[PDB]
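Below is one structure; the comments refer to it alone.
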Amino acid sequence: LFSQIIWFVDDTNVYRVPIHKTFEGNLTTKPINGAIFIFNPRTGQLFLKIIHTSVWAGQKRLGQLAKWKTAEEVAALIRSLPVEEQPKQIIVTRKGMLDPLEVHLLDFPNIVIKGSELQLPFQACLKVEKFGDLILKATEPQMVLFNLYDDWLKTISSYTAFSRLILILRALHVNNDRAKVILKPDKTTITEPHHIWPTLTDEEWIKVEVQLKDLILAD
């Protein structure tokens, strides 16, 4: 990482069907809005492609179709960017994305596509209010830009920032309530309106990061 433009692509949250049993005793099939997370680990840039439920109108094997829709949307984003902003490598968090991406990116022979064993659970972002409500309440597809490193890169490297983010996401994923406590060390801890994460000192982040690691280790 950190050397060529690299994107992580997570399709885990694209096709979302909540588990519920009706009064008649059957599983519901109604989806809710999802999203594709497309993330540059050097700069912190997130492209959030919100996927509105209308796109599923009609067809079957929607789990499988969603991998293709993800590939389509990644290709559309690439085509909308100047060549110098296009990724050289795409790393997919799930192996089901490899073939659909390969087929959708035949016009981009320069782009290397690979899988990964890295635990990078963007699904945890659905528990962060900024993202969760935006996704839920959308009435049409759209793309939203974010900076997942807030102002961190003013004082730390991309490597330190990436590690910090991964710890935050994994901790939120494994134990949301406890992670949120760890990330609010004081009553006065705040998150700026345009930031994703709390404003903490360097020293406070060291302590937070140790705690997040311990939480992940525990479960």
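For chain A, we keep the numbers from Swiss-Prot: what you see runs 1771-1773, 1775-1990, in order.
According to its header, this structure was worked out by X-ray crystallography, 1.6 Å.
Backbone N, Cα and C atoms are what each Cβ position is placed from, and that goes for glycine too.
Feature annotations, reproduced from Swiss-Prot:
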type	residues	note
MUTAGEN	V1788 to D	Strongly reduced interaction with RNA
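Taken residue by residue with DSSP, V1788 (mutagenesis position) is part of neither helix nor strand, so it is coil.
All protein chains shown were included, and the count of other CB atoms within 10 Å of the CB of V1788 (mutagenesis position) stands at 16.
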